[PDB]
Each structure stands twice: as C-alpha cells, then as structure tokens.
Number of protein chains: 4
Amino acid sequence: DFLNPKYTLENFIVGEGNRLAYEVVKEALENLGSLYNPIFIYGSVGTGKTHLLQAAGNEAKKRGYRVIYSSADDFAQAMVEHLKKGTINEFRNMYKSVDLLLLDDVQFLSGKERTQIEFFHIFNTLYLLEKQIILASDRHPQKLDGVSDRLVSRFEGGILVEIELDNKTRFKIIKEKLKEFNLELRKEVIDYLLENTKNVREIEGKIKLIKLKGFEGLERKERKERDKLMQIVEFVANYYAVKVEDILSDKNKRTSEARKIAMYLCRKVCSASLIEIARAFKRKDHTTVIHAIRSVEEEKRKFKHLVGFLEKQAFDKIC
Amino acid sequence: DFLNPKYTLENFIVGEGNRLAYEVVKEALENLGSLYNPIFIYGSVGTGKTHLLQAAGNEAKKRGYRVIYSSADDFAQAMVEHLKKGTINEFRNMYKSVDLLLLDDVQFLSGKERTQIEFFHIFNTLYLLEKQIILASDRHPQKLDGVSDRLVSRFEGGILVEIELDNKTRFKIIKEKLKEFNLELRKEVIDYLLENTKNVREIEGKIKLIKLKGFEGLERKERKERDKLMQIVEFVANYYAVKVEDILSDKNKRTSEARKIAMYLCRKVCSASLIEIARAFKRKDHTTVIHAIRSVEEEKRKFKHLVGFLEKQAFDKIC
Amino acid sequence: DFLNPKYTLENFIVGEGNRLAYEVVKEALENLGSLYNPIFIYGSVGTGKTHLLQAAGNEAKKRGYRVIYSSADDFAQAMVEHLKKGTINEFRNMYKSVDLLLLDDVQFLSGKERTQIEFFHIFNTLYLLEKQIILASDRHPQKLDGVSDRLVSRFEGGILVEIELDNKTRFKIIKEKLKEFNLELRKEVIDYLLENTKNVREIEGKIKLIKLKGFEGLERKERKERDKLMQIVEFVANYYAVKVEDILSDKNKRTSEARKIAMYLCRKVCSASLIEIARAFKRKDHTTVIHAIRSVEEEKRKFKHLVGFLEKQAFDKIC
Amino acid sequence: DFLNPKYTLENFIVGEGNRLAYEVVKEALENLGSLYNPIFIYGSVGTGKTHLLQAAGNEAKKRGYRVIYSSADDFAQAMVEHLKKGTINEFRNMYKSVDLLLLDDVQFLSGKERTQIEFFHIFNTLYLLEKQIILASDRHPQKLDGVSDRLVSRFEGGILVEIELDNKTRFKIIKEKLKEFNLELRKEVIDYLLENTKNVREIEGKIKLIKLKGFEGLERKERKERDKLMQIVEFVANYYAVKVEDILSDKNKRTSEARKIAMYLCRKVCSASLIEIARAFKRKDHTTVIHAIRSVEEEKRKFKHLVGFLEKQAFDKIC
DNA sequence: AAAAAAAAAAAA
Ligand SMILES: Nc1ncnc2c1ncn2[C@@H]1O[C@H](COP(=O)(O)OP(=O)(O)CP(=O)(O)O)[C@@H](O)[C@H]1O
Ligand SMILES: Nc1ncnc2c1ncn2[C@@H]1O[C@H](COP(=O)(O)OP(=O)(O)CP(=O)(O)O)[C@@H](O)[C@H]1O
Ligand SMILES: Nc1ncnc2c1ncn2[C@@H]1O[C@H](COP(=O)(O)OP(=O)(O)CP(=O)(O)O)[C@@H](O)[C@H]1O
Ligand SMILES: Nc1ncnc2c1ncn2[C@@H]1O[C@H](COP(=O)(O)OP(=O)(O)CP(=O)(O)O)[C@@H](O)[C@H]1O
Ligand SMILES: [Mg+2]
Ligand SMILES: [Mg+2]
Ligand SMILES: [Mg+2]
Ligand SMILES: [Mg+2]
C-alpha cells in the first residue's frame, strides 16, 4: 500500500511557507475531485512534499476512498514490468479505478516517453471521471525539461502551489519539532538551528542528534570544522581589499575574485568537500562553487605566482 | 460514459478565434448528420477542443441521442483489448450504433494501422447512415504523418475549422473568466494575463492562483525569475551592436547570432529550462532554442575565446 | 440498407474523366445483367466510386430490384461473424438472392482467402443467374496483390473502366459544385481551386470552407504556409545551378540531387509533414519524398559538411 | 436451374486447342451414356470449361433430358446443408435421377472427404445406370491432391481431354470474337491481342474495352505502364553482360541472376505488382517471381552494396 | 461438415 501512517495532516506544522499547500490539499480532501482538481505541489529538497501527499492518502483511506501512492520512477518501472509480463491492461485499469492518485517526485518523468504516455491516459480518464489528482515535484512545471508539453500544460492548468521555507516558517517548525521531542526551547539552541538548517530534514536530523548527544557536543565539532574553513576573513579579505560580510553575500571584480579565490583555496588545501564550501559561503546548489573553482583554474598572466604564494601561506598558517 | 457535465456549450466563451468552431458544432447539434457531416476541429494545445466536443456530447445526451466520447489512443487500446478477448464484434457494433461520435486527439492514430482500419470502417458506416461525426486534433489533417491517405482525405472532405487564439479573443476569455471570481475590473490583472498567457489553460491556472494568493504575490516572483534571465539587454544587446526589441522578434547575422548567443548563455549559466528560454524570447515550440544552442555549440575559429569571456562576464555579474 | 439517398445519378457531374464509368453504369441499370455483366470501376482516392455505386443501388431500389451495398472489408467481417454464429448459410443465400450487387473498395480482399472464396461462389451464382454486378476499387485488377487469380481473371473479363480526373474534368466539377452553393463565377476562386485540388473530396472541402469563411481568408494562410516552404527557389535553386520549374517537374544528377536536398531541408528545418512536402513538390504518393530523404541521408564523403552549411543557412534565413 | 442459355455449342469457337474437348462433348450429347461415359475436361484458367459444360447441359435440356449443373464447392455446401436439415436422402435421390451430370471445378473436392464419398456413390449409381457424366477441372486428375484414389482412378479411366490455348487457336478465337462484336479485323489490333492475351477471358475483356474506348486509347496507357517497367534492357542487360531476348525466356548464373535482379528491382522501386512482373517477364503462375525475389533477398557477401547501387540508379533514372 | 484474420512497441 505504501501509505505509512506516521505521516498525517495533523503532524504537518504549518507556517507562512507551506500554509497554502497544506490548506489546498486539506480542502481538496474535503471535496474530492470537486475543485482544485489537479493539485501540483512543488518545492526544494526536504520541504514536506512526501509528508503532505502521504497524509492526504491516509485521510482518503480513513474515509473509505480508493487510493494509490507511487513515485514517478516507480510508476515507470512497474509499467515496464507489466509490459514485459504483458499485463499492461490490469495495470492501466488498476490505476484508473482510484478515487485519489498521488504521484510523488514527478520530475522523474523526463526521458521516459512511454511512461509519460501511460500516465497521460490515466491522468485524463481520472480527471474526466472527476477523481482527485495530486502531484509533487522538486521544480516548477516550466523547469520540467523532457516532459511532453501536453503533460506540462495540464500541470500548469490546475492549482500550482509552491512550498518556500522562509525564516519565519523554519522557526515555527523548529520550535514545534523541539516541543514534539521533549525538548526545552533554549535560544542559543533555536538560534543555532536557524543558522544551520535550510530544510525540515536537516532540522529533524540535527534535533535527533541533540536528543542523543546534547547540544554542547555538536557545537564544538561544528564550530571548529567550520572555522578552520574560515580562512577567508583571516587571509583572503585582508590581502584582497574587501569586507567579509560582502564576500559572503553575492554582488564585481573587486570582491567576486576574492570569493573565487576563497573557494579555490578551501578546496585545494583544506580538503573541504564541495558541499562544505557551498554551505560555508552561504551558496546554494553547490554549482557556482565548482564553476568558480574552474574559473580560477582557467585564468591561470602571473596570477599563477600569486596563487602559489597564497597556497603556501594557507598550508603554513592553516594547519 | 466519460462525458463530464462541467463542460457545456454555454460555458464556452466565444471570440473572434473560436466563433467558427463553436457555431459549426452548435448548428450541427441542431441537425445531427444533416449537414457539416464530418466536423474536424483542430488547434494549438489548450484551445478548448475537448471542452467543445464534451459539450456537444452533453447536448446530444440531453436530447436523447446515443453518444460516445473517446480519445484516439483510448480507442486504440480498447480495440486491442477487444482483440485479445476476441469480442471485437461487440466493439464494432457498439461504435457503429451511435448517433454522435466524438473522437478527441486524433493525431494519436499515427503508426497504428489496425486502429486506423477499424476507425475507417466505423467512420464509413456512420457517415453513410447519416450519423454525426466530430473529430478534434492538435494539427491540420495535412500535418498528420502516418495516417492513411484515405482517412486524411475524409478529414479534409468535410468542414475544417481551426481555433486560433489571437489577442482579441484571449482578452475576451480572460475578462469573462475573471468575471466568475468577481475579479474583473482590474487593469493590472488583465494587462498582465494578456502578456503571460497563450492558451486558456494557462489563463485558468494563473487566475485560480490569483484567487488563492493575490496578484501582488505572483507579480514579484515572476518579475524576478524573468528579469534575472533578462541578461540579453544588459549584456548581449550592448556588446553586440543591436536593439533589444529586435533581438526579441525574429528577422540576419547581425542580430540572429546575438539571439543564438543569448539563448546559449541563458541555458549555460542561468540554468533556465528550455521552456523558460522559449517563453522569454517570445519563441514558440521550444525547438529553435535547442537547435540554436546546438548551432552556437557547433561553430565552436576563435569564437570560443569570445564565448568564454561572455560566460565569465555572465557568471560574475548575473549572480 | 446503407444506401444513402444523397448520392444519385443526377448528382454525378460528368466530364471527360468519368463519362465512361458513368454511362456504363447508367446503361447497365437500364438492362440489369443483360450486358456489361461484371462492371469493374477503379480510380484514385476521392474519384466518385462510392457515389457511383451508391447511385446505381438507389436507382435499382427505385425500380423495385433487390439490392445490396457493402464494402469488401465489411463483407469479410460479416462473413466471419456468420461463421462464428454458424448462420453462414443464411448469409450466402441472402447475398445470392439480389438483383444487383455493389461491392465497394474491393482491394481489401487481399490476404483474406476464405472471404475471397465466399465472394467467389456468390459472384459465380449471380453471374450465371444473369444478375448485375458492380465492383469498385482504388487500383487496376492487375495491381491487386494477394487476390486469387480466379477472381482477378473474372474482374478483367468484364468491363474495366477507370476514372481519371484530368484538368478538363476537375474544372467542370469545380464550376458545377460552385453552382451547387449559390456562390459562384470567380476567376481567382476557380483558378485557385484548379491549382490546389486533385480529387473531388478536396474540392468539396475547400468549397465548403469558402462558403464558411470567404476566399480571402484561406488565400493568406495557405500562401504563407506554402511560401515559407518555398525555400527551394530562394536557396536550393541558386546554390545548385538549376531552374525552379525544372526542380518542380521530374527528369538527373544535376537537378535531382537539388530536389532530394530540397525535400530533406523542408523536412529537417521547416518541420513540414510528408504530405506537405509531397503536395509542394507536385509529387504524388508521398513515397519518393521519404525514399529521397532516406537517399540524402544514406550518402552522408564531405557532403555532410555541405549539408550542415545548408542547414544552418536555412535555420537562419528561413525563420 | 443454373443453366444460362447464353452458353451454347454453336457459340464455341473451335480451334486446334479445344477441338478435341468440343467434339467429344458434342458426340456424347448425341449418344448419352453410350460411349465416352465419364468425360473429364481440364484446362488453364479461362479456357472455356464452364462454357462447354453449360452448352452441353443446354442441349440435353433442349432434347428433354434431366440435367443438373453444379460446381464442386456448391455440391459440398448443398450436401452439408441437407445434412443439417436431415434431408440428405432427397439430395442423393435428386442427384442420382439425372440423365446428365455436369460438375464444374472438380479440384474443389480436396479435403472434403464426406463430399467425395457422397459424389462417389452418385458417380457410381449414374455410371452403372448408363447415364452421362461430364466433369471439368483446372488440372489433370493426377495433380488432384487430397482426392480419394478411387475418384481419381475413375476420372482417369474415362476420356481425359485437355484444352490447350496455343497461338493458332487464340488467333482463331480472337478473329471470331472480333467478328462477334461488329469489329473490323485491323492488323495492329489482332497482332496486339495475340501479344497480350493468354486466355479467352482476357480476350473478351480487352475486346469489350476496345468496343468502348477505341484501340488507340488502351495502346498508350498499356505501352507506358509496361515500358516504365522495361528497366531490364536499359539497366540490367547492359550492366550485367547479357541479351534482352535471353533475359526474357528462361535457360544459368549468367542471365538467371540478371533476371532475379530484374524482378527484385521491378518490385522494390517500380512498385509493380506480382502479377505485373510476371506478365512482363513472360513468366507464368507468378510463383518463380516471388521465389526469385526471395532468392535475391536471401543471398544478401558484398552483393548488398551492388544491390544498393543498382537501386539508387533505378530510383534516379526510372522516375 | 469443413474450418477467420491477426496490436503496437522501455529506458539506459
Ligand atoms: N511541515 C511539516 N510538518 C511536520 N513535519 C515535516 C514538515 N515538513 C517536513 N517534515 C518532516 O521532514 C521529513 C522529510 O519531509 P519530506 O519527506 O516530505 O521531504 P520531501 O519528500 O518533501 C523532499 P524529498 O522527497 O526530495 O526528499 C518528514 O519525515 C517529515 O516528517
Ligand atoms: N472558449 C472557452 N470557454 C470557456 N472555457 C474554455 C474555453 N476554452 C478553453 N476553456 C477551458 O480551458 C480548459 C482546457 O481547454 P480544452 O479542454 O479545450 O483543452 P484542449 O483539449 O483543447 C488542449 P489539449 O489538446 O492538450 O487537450 C478547459 O477546462 C476549459 O474549461
Ligand atoms: N463526379 C462527381 N459528381 C458529383 N460529386 C462527386 C463526383 N465525384 C466525387 N464527388 C463527391 O466527392 C465525394 C467523394 O466521392 P466518393 O465518395 O465517391 O469517394 P470515393 O469512394 O470514390 C474515393 P475513396 O472511397 O477511396 O475515399 C463524394 O461525396 C461526392 O459527392
Ligand atoms: N472456345 C470458346 N468459344 C467461345 N467462347 C469462349 C471460348 N472459350 C472461352 N470463351 C468465353 O470466355 C469466357 C470464359 O470462359 P469459361 O467460362 O469457359 O471459363 P472457364 O470456366 O473455362 C475457366 P474457370 O472456370 O477456371 O474460370 C466465357 O464467357 C466464354 O464465353
Ligand atoms: Mg519527495
Ligand atoms: Mg484534447
Ligand atoms: Mg470508396
Ligand atoms: Mg470453371
């Protein structure tokens, strides 16, 4: 069945960032297929998409409705296997006969034409039969490359709700998850989580870790791991004529090159991972870090001598 | 039955772009099979084809006529299954015994010979028996590759009505759809929708989204998402000696290469999707974008150095 | 009964191209089974075969003769079903007891042996009993592959009339059909229809379309759709050293390769359908277009560089 | 009764090829059952078998004798139906009570055991009662596979007359039929018919066609249809080192492969039917053409490159 | 007692 009861509508901490998605889903559960017919939720990794879909399915089940939960990739696989075993009909009929269809991680429809076709047929029959549909994705339907324009058009033609985790929400979720666990809401602690968690998964994790080995524990390891990577303020921001806070946030040939440098150094000497440099610079997607390192590697006239100097300087006074 | 009552002839906002299709259908409903015997509607994705066919079927039902609605692909599938189970006769007889046949998305007859044969027989028996036929498609019968010349000849030999959504129509439909939400009378909403919706599905969607989270909300996210992709006016139209409005509309080795460039940059650094670059350049079909990017990739003497320069310049002052 | 009264002998516009078929049929109706015993009409798609057979049947009915109209494929199906239900005798007897037998689209007897057998028996009993027989086909009995030599021999042993739609006939039919709609006597209209209709179905269609949305309407869309595909005169006929009129009509390694090229380009960049390229080149059967494109694809030494050049040139100055 | 009076002994043009059959039949009519007791006529398709049997029956009727004409297949069917309805006795008695039994197309007794049994009994009772029997077939009793040895033995034990249509006969029949149609015996005409008709059915047909649309008409269409298929002399007989007249008649790895090739090409590019290639090569039974094409398809080392070359060459300079 | 014709086509 794949509907794990742990995920419920009541467990879903609501804030300024997911209120829309939550309420839309809930209300759709009230009247199934009546309104908000094709619901398309999308958000960054670890935003609560799966929790939401799961909970919806659980409610539907609780009310006696036919339900199917399934990932896009798993849909593809299953369909292919039914193709091999030649019971594709039973597959189709099974899918079309639901009262609620939950398809998580839709972005995995890229490149699979036949899957998109099968799901297209299913989507249509369900929609026309006034059955409820709820899809979830890590990106806006537009960002869906390699997805037939018909499917994208359908996705956009319904309700398009994003889940954005701003500070005001992450705070709510942190406090509430702390409360859920027999945790006490200290400010040093909350204030800490705020600064070092972007999504709900990191929050849950960190929190469990506190519940296991105390806050003071993490504080130190993290502090050192991070400050031994804070060679930018010590060296790059003094040598190059620039402010630190400036070299953290983006926005020019005077501080940008200082950043490219910083990243390069972090990667070359400190042996920090791409993810760590990314996290440290407040950068996202860990893409501009790799491309920036390649950038500093390409420009290599006498900038190379400078590089070498800064490198030796880093090895000597960084470890 | 697959005739969802939500779709009605009265719900069909009529304008300069779909008046013909609408009126032809309606009048055919008045006298079934008498005139406009084979009606063949076709249009771009999200034009109202399905709504129209649906409504027709609903009227026919309302007047006591036998009706069948079905997609081409679903017709194929069903037929095949009746083949496996050997009740193909019942299938045929069922289809031939209608007073109105609605076949949506006909373009899906390509490559299916046996289906085309079955539907050929059905089409003929119905036509001769003076029963009404209405097909819908995303392309002109000519554009139907892999469809037996007999079928295409039949399609063209009736009434061939296209649905084109010009501005004067999209305006009507926008205003009228707004009326439903008590949201008309808004200048900013209308002028906005005009600029950012091509078909009725995008209109419906956007509008629902306004009804949910206000106009001001969308305005910002969209504005930024789009203007951070507006690196053409800032960089490509200044470096290359060309006007912006010119680099938007097509029409030469002086501004075309500027566009190819623009698209390439958008895809490489901004990480924008094909659909987004397409939407941004006012291009359609998102084909000339991919082929144009491949074009700039193929010509790679010293144009490569130039490319690199423009790329670094983009990474630095675009994020 | 399947004899739709709309089709009549009087409705059959006669010209240099169908006079023979028409008069033979008519005269045979005068004396049934007396002379012109087995009539075998054949022609290109949309030539009036069905109209003629229909009208014949209607006359026979009008005079009190037993009549059966039926397509070959439908004959096969029916026969098979009578086989399943074991009432094959009633089927046979029913068919043998007519005064006139009309079998449309005979070419569909290919591969069906048992059907050919059943129809063989019927044909014989009828012929011997001096009853009238009229068959229609899209090809000369010789071209009938997979049809038992006995049947073909019988087909050829009667009257073999073809219906060819030359210009002098299409003109007559166009003028007369224009008279059918009370819309008439336009030189631009007639001269237009002549140039863009090959069979009577296209004529009827186009004309209905004029009666609906005026001539000026079609003129433009068609003109552009066609001239944006007229990249041959602009590029292929200038680059390659050849005349345009020459590259339209066939007839050598100096202009043939220019054509292969032209078609290839049309298909690759303009995204024109096979049917559209065919129509544009004045080619028929849309076969030499596909085979020609495959031809240019196979020869791919440095002809490939040339190809690429011509392609880029086309994308740039064709859209 | 199924004895159409159109067929008479007087209408039977006699020549070197059917004189024997004719005279045997006639004389047997003189003395019924006295001599030439079991007459077994056989010939190629369209030789006059049915005409002869018919005429015999008509004479018998004219003289007051009991007669039955019937095809073998129709005998089988009838017998089976009498089996279902349980009036098989009346059937038997009806058949045994004739003075003359005419069974056309005997070869259709293959695989029908019970029929062969019934007809065996009938044959015996009639023969013993000194009643006349005349069977007709498209093949020599030996060639009758799936016919009980008793029946074949009986067939061979009587008079076995073949009807062969040599030139000297076809000429007679052509001239006489031309005289029948109020035709003039022009030489180009006769000489034409000789070259393009093998059996009397083709003769009748062609002639009717002349009587309808003149000789000059056919001449052209046929000439072109045939000469556009005459790509053998132009290409296959020049490339391969061989004579044309040689490549027409059979009789070795030097000209045979040239023929296999020729046929293959005709089928692949010219899109000619099996019957047309057969007719063109002077081949008979259209069997060696299919088997020869399969032959050239099977041998496909570098013979394939050669094939391709010849194919391109054919497409280019053959259309 | 003899014995009909035969669909479309995954991702990597
Ligand atoms: N708003 C919320 N309220 C309560 N719990 C939440 C929550 N958002 C996230 N969580 C918790 O975080 C965990 C991860 O959330 P979820 O599985 O939904 O991520 P996700 O599926 O949306 C991103 P991905 O699927 O790409 O990993 C869940 O176990 C869930 O309990
Ligand atoms: N003229 C009109 N009046 C009212 N509503 C309309 C309309 N045209 C389109 N719509 C709305 O737009 C939605 C989509 O339109 P439609 O059903 O015609 O899609 P479609 O089938 O034409 C595009 P596709 O080819 O992808 O199926 C419908 O739900 C319908 O309500
Ligand atoms: N000589 C004629 N006079 C009047 N109308 C004609 C005509 N020839 C063709 N038509 C019209 O063209 C239409 C198509 O003709 P028809 O039904 O005979 O097609 P067809 O059966 O001959 C070709 P196919 O069956 O292969 O599609 C008919 O509706 C008929 O009215
Ligand atoms: N020797 C002859 N004299 C006059 N007419 C002849 C003839 N031979 C053939 N015909 C004519 O040719 C037509 C076909 O001949 P016939 O009916 O005998 O075919 P058939 O039965 O011998 C071959 P099958 O039965 O296999 O089709 C007949 O209508 C007949 O009039
Ligand atoms: Mg998920
Ligand atoms: Mg549709
Ligand atoms: Mg027809
Ligand atoms: Mg015979």
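By the numbers in Swiss-Prot, the shown part of chain A spans 77-327, 329-377, 381-399.
Per the header of the entry, the method used was X-ray crystallography, 3.4 Å.
Cβ from N, Cα, C; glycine included.
Spatially close to A:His127 (ADP binding site) yet at least six residues away along the chain are A:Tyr83, A:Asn87, A:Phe88, judged by Cβ distances under 8 angstroms. According to DSSP, A:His127 (ADP binding site) is assigned to a helical segment. The annotation ADP binding site is assigned in Swiss-Prot to A:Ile89, A:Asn94, A:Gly122, A:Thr123, A:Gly124, A:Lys125, A:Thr126, A:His127.
Per Swiss-Prot, the feature ATP binding site maps to A:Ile89, A:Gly122, A:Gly124, A:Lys125, A:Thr126, A:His127, A:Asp180, A:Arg277; the stated evidence is a large-scale study or a structure entry.
In sequence order, A:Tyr83, A:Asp180, A:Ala212 are the residues of the chain that are 6 or more apart from A:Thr126 (ADP binding site) and have a CB within less than 8 Å of its CB. According to Swiss-Prot, the feature Mg(2+) binding site maps to A:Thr126, A:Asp181.
Here Swiss-Prot flags A:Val156, A:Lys188, A:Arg190, A:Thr191 as ssDNA binding site, drawing on experimental evidence. The 10 Å shell around the Cβ of A:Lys188 (mutagenesis position) contains 20 further Cβ atoms across the protein chains shown.
Within the same chain, the residues at least 6 positions away from A:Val156 (mutagenesis position) whose Cβ sits under 8 Å from its Cβ are A:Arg190, A:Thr191, listed in sequence order. Under its mutagenesis entries, Swiss-Prot includes A:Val156 to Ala with the note: 3.6-fold decreased affinity for ssDNA, very poor unwinding of 15-mer dsDNA.
Swiss-Prot lists A:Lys188 to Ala among its mutagenesis entries, and the accompanying note reads: 4.5-fold decreased affinity for ssDNA, very poor unwinding of 15-mer dsDNA.
Experimental mutagenesis is annotated in Swiss-Prot for A:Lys188 to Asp, with the remark: 8.2-fold decreased affinity for ssDNA, very poor unwinding of 15-mer dsDNA. DSSP assigns A:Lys188 (mutagenesis position) to coil in the three-state reduction, outside any helix or strand.
In Swiss-Prot, a published mutagenesis experiment is listed as A:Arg190 to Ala, annotated 1.7-fold decreased affinity for ssDNA, very poor unwinding of 15-mer dsDNA. Counting every protein chain shown, 11 other Cβ atoms lie within 10 Å of the Cβ of A:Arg190 (mutagenesis position).
Among the mutagenesis experiments that Swiss-Prot reports, A:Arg190 to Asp is described with the note: 8-fold decreased affinity for ssDNA, very poor unwinding of 15-mer dsDNA.
Less than 8 angstroms from the CB of A:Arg230 (mutagenesis position) sit A:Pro114, A:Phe199, A:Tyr203, each of them six or more residues away in the same chain. Following the DSSP three-state reduction, the secondary structure of A:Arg230 (mutagenesis position) is helix. According to Swiss-Prot, the experimentally introduced change A:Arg230 to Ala is described as follows: Very poor unwinding of 15-mer dsDNA.
For A:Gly281 to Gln, Swiss-Prot lists a mutagenesis experiment annotated as follows: Very poor unwinding of 15-mer dsDNA. Counting every protein chain shown, the number of other Cβ atoms lying within 10 Å of the Cβ of A:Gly281 (mutagenesis position) is 13.
Here the residue is the original one, while Swiss-Prot reports the published mutagenesis A:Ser350 to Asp with the comment Very poor unwinding of 15-mer dsDNA. In three-state terms derived from DSSP, A:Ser350 (mutagenesis position) belongs to neither a helical nor a strand segment and is classed as coil.
When the recorded positions A:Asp181, A:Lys188, A:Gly281, A:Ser350 are screened for a C-alpha within 10 angstroms of the C-alpha of A:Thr123 (ADP binding site), no residue qualifies.
If you take the CA of A:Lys125 (ADP binding site) and look 10 A around it, you hit none of the recorded positions from A:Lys188, A:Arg277, A:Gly281, A:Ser350. The Cβ centroid of A:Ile89, A:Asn94, A:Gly122, A:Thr123, A:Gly124, A:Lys125, A:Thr126, A:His127 marks the ADP site; residues of that chain outside this set whose Cβ lies within 8 Å of it are A:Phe88, A:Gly119, A:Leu128, A:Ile239, A:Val276, given in sequence order. Each end of the 3-residue unmodelled stretch has a Cα atom, at A:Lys377 and at A:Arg381, and these lie 7 Å apart. Binding residues for ATP (A:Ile89, A:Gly122, A:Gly124, A:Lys125, A:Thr126, A:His127, A:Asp180, A:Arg277) extend across at most 20 Å, taking the greatest CA-CA distance. Ligand 5 lies within reach of none of the recorded positions A:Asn94, A:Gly122, A:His127, A:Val156, A:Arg190, judged by a C-beta closer than 6 angstroms to any of its atoms. Long-range Cβ contacts of A:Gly124 (ADP binding site) within its own chain (separation 6+, distance under 8 Å): A:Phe88, A:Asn94, A:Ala97, A:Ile239, A:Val276. Note: the CA-CA distance between A:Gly281 (mutagenesis position) and A:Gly122 (ADP binding site) rounds to 12 Å. On the backbone, the CA of A:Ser350 (mutagenesis position) and the CA of A:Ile89 (ADP binding site) stand 33 Å apart. Highlighted here would be the recorded positions (A:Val156, A:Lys188, A:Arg190, A:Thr191, A:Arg230, A:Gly281) whose C-beta falls below 6 Å from ligand 1, but none qualifies. Checking the recorded positions A:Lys125, A:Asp181, A:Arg230 against ligand 6, none has a C-beta less than 6 Å from an atom of that molecule.
The residues near the ssDNA site, meaning same-chain residues not in A:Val156, A:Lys188, A:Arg190, A:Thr191 whose C-beta sits within 8 angstroms of the mean position of the site's C-beta atoms, are A:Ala152, A:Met155, A:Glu189, A:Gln192, A:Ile193, A:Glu194, in sequence order.
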